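Below is one structure, written out as structure tokens; comments come after it.
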Amino acid sequence: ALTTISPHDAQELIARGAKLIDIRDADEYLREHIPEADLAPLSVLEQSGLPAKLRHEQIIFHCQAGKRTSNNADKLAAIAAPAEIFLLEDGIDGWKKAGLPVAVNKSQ
């Protein structure tokens, strides 16, 4: 189930149900955000693990910017998987790839 997907086709699923996690940091969420994602850095994952609220049949993973999700898809898998998991191509860079502005606004 571990695979990558463009931010183009992802921009849909995400707006369909695809639950994306923020296996990066918290500070990030502050400044920038992402196309549908809830705070949940690998630091919390190891401290807890794939949450329920974000346990939708299908979910996705990302990061600040590095695309090192597949590099650790081993654990993340045993964390999320077999729950249909994926990767937004590149860490954030993807969402931006297509040229989509993140939730860079407090309160909104």
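Here Swiss-Prot sets the residue numbers for chain A, with the shown residues being 2-109 in order.
In case you wondered, yes, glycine gets a Cβ from its N, Cα and C as well.
The active site, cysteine persulfide intermediate annotation in Swiss-Prot covers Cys64 and is backed by experimental evidence. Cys64 (mutagenesis position) has a Cβ environment of 25 other Cβ atoms inside 10 Å.
Taken from Swiss-Prot, the feature domain 'Rhodanese' covers 15-105, and the record attributes it to sequence analysis.
Recorded in Swiss-Prot as a mutagenesis result, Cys64 to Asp carries the remark: Unable to bind sulfur. Cannot be S-nitrosylated; when associated with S-159. According to DSSP, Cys64 (mutagenesis position) sits in a coil region rather than a helix or strand.
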